[PDB]
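Novice: My questions all concern the structure below.
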Amino acid sequence: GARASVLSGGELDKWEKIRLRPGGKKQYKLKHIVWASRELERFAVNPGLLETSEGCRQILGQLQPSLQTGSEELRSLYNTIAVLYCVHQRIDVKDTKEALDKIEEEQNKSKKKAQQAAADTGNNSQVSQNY
């Protein structure tokens, strides 16, 4: 498309502003987007639907667990998706780690919100012992 479907020209220019490594000299680009797209399509995921911050977040959440024991490439893909999502939400980034920490922080906060929320309006209990 004129300005792709995932990210527009400008969005792509910025998307290609994130570094792959903190001590490295790599950055995102249409190449990475194509790679991710290839993996997405190969994973049975729609690329266009990956344009929405929701779809990006969904994928990230889909690999979230796959990360537990995912591959190096799979992990890198997840990070890339996270960055994409950040751009979708209009989040500034510098490195893949930064974006990862950004999403990691947000997510963590989210989980908490869920906890504090439940607690606030809920309850829980437990027990365990043996002599």
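Using Swiss-Prot numbers, chain A covers 2-132, in order.
Heads up, header says this was done by solution NMR.
Placement of Cβ uses the backbone N, Cα and C atoms for every residue, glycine included.
Pulled these from Swiss-Prot:
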- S9 to A: Loss of ability to fuse with target cell membranes and infect host cell (MUTAGEN)
- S67 to A: Loss of ability to fuse with target cell membranes and infect host cell (MUTAGEN)
- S72 to A: Loss of ability to fuse with target cell membranes and infect host cell (MUTAGEN)
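Please situate the listed features within the shown structure.
Specialist: Under DSSP, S9 (mutagenesis position) is assigned to coil, being neither helix nor strand in the three-state scheme. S9 (mutagenesis position): 16 other CB atoms within 10 A of its CB, across all protein chains.
Around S67 (mutagenesis position), taking its Cβ as the centre, 14 other Cβ atoms fall within 10 Å, counting all chains. Under the DSSP three-state reduction, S67 (mutagenesis position) is assigned to helix.
The local packing around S72 (mutagenesis position), expressed as other Cβ atoms within 10 Å of its Cβ over all shown chains, amounts to 10.
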